[PDB]
Amino acid sequence: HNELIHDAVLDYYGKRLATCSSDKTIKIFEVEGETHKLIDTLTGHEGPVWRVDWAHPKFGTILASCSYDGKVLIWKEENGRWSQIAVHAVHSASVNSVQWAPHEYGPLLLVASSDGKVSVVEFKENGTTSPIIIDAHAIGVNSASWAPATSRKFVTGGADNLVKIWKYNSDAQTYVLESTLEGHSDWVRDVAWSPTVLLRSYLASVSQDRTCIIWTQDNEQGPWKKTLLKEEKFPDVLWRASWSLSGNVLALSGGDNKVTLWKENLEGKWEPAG
Amino acid sequence: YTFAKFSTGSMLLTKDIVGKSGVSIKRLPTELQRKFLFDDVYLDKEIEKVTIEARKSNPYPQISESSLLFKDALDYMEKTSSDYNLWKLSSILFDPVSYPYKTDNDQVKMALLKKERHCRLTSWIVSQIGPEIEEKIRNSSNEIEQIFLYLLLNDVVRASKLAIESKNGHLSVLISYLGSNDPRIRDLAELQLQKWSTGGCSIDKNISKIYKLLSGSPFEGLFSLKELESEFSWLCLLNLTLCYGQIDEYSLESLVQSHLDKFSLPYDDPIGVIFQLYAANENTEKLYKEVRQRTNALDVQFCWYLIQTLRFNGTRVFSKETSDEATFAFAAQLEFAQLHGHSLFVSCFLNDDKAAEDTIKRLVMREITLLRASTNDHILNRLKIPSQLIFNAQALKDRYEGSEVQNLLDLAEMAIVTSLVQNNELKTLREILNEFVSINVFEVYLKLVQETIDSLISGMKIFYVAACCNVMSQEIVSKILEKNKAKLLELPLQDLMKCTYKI
């Protein structure tokens, strides 16, 4: 019985899968092609676990999950036995996304809850949490993705149809908002920064209004460029939008039971692939 | 509701209520369709053809010499496949010819090399058009037409023979000139044609065609074979330009270009594309870019191989950015095919040092395990993968699976924690000395053997959990062993139970 898992994540080396469903449990699997052997079940949430997410193995085996109970739960495998080492629930509503930073930033976490907040939880020397939060969106935040870089930034997708790009500032000590972008007529479900250290940067912003805008910024200066992936509404509401590391392929999880794939061509416009 | 993101090992997990986990490990459909790529022997022999030098802006490998030729791939393909035709024709036009016999001066050499190349190209075209024309000769009902068709197969001798046999003797003699570029004969043939095409009550339809061939400009003309556009493969007519056409006066390139200027080729046809890139000479890249946005006849792999050959043979010129673009694209396709060694090899042909560094690093660390199996995987990590990167990656794989020599080559404290024998300790101390945290060093020095300072240092380290307690217990045991009055009391100032028993 597992009729509706909401999220699954793969580890750096892809040996250990972590699905999370609505029955609150987070199941860990030892994958091996056809055979993912169930190795664990983790019960510690008071509502459907929306998302799970491993951290960089530089930090051992850590997994921050966020669930409907408004609480972010950090887990850790310890000698082959899992244990909830920390927790961070400074959010007064259902926590939706949770995504670790680039490991060069430390062990930073990115939480994004319906109380219009998004936190960046550091784990200090005592391993204890150091929350520095910001208000992100009015009617709630559905997602928040990290950006790689070599001047840190992230993106957030809102319930007010916004897509925001925040940046760290030593003057403020809290992430200062630097640019917001408007293009959807309904809850911005998911937002994704692309890991392509190439000439430009790409953002795929899927939404409830069955659109997927792509914000391509020329460089550090010139603002973004709006590009409706295709100019027809998808047969059903879109949920997830993920970039590929090698290649800059875009995967779109629409509520129409297939996942589409879009690649950029020399026109600059995007074309299906599969 | 559905969910799907991209894997580290670029592949896709989606909601799937048919498995066991509630997700599906999908092997991403690879555009990379070319068999020999999945066989590791090809890759080994391909690395044998390269000279790798470290960069002048970082230690990461990038290619200094390549001897790859379109020629080389041909062994791994069927001589029957259209692919083989593409690679072969590409070899004929682009791979350098060698001329073994010594030549009086070097401009001569150049001329010979041109003749050789020309002869191979035209023999090949004849290989292709062969059956088309033979079919046409099968169906002709007129001898002079057959003579013409034999000229279409660049067979001057059988044209001459049939002429002879069909009692067309003068023509026969004339025919013998086809392929000597005698300008006298050229202007004479053209003259005869104008005289006919000004009065000339009637001339046989195929004799005029043959004269037009002798004219050296069979479409470029006023009795033009251009209308044969509708009766013959474009390649067949191009053969006519190349064989007759004005061989000596033109370079192979500008000749081919001359022909192409008279006829549009189908956008989708790739052997067409190769001729266009060959003829385009002065702006191959320009055309290549044009070809890119118009068709997909040239695949990712081919475009990369082409660009690389031309680059490393001086044959042609491509932007650092276009060569890198091609290289990225192919490396990516390869990585989608779980061909990490091969993607790694390709990634080295990057010009941009920064990007090479990132790509390489990222991939090696993410995929170290698979890249350390056979010797064909060894030569791989003996591309010039930086010592640092390899062991570093390997260090990561150990922390995550739960090493020390690599570390010797915070984290160090955690390693000491895990270690918590005497010989190993001594070796560690020697390594630390070579490298030259301080507290731990003081403790080690004490163990090998001021005492109060070492004690304070150790206490501070303990404060900075299980390993620290173990170290504290060890220190206590050592102190107890040493004891076996005021100074002793000063040094002193389950563990609690032990302390109580001591008091």
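Since chain A takes its numbers from Swiss-Prot, the residues it shows come out as 8-157, 170-293.
Heads up, the Cβ atoms here are built off N, Cα and C, so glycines get one too.
According to Swiss-Prot, the features are:
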{"type": "MUTAGEN", "residues": "A:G176 to R", "note": "Leads to mislocalization of NPCs and overproliferation of the nuclear and ER membranes at 34 degrees Celsius"}
{"type": "MUTAGEN", "residues": "A:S224 to K", "note": "Growth inhibited above 30 degrees Celsius"}
{"type": "MUTAGEN", "residues": "A:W262 to R", "note": "Growth inhibited above 30 degrees Celsius"}
{"type": "MUTAGEN", "residues": "A:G266 to D", "note": "Growth inhibited above 34 degrees Celsius"}
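Of the listed mutagenesis positions, namely A:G176, A:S224, A:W262, the sparsest CB environment within 10 A is found at A:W262.
Calculated from their C-alpha atoms, the gap between A:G266 (mutagenesis position) and A:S224 (mutagenesis position) amounts to 18 Å. According to its DSSP assignment, A:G266 (mutagenesis position) is coil. Proximity to chain B, taken as a Cβ less than 8 Å from one of its Cβ atoms, holds for A:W262 among the mutagenesis positions A:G176, A:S224, A:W262. Mapped onto three states, the DSSP output places A:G176 (mutagenesis position) in strand. Taking the Cα atom of each, A:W262 (mutagenesis position) and A:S224 (mutagenesis position) are about 11 angstrom apart.
A:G176 (mutagenesis position) sits 8 Å from A:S224 (mutagenesis position), taking the Cα positions as reference.
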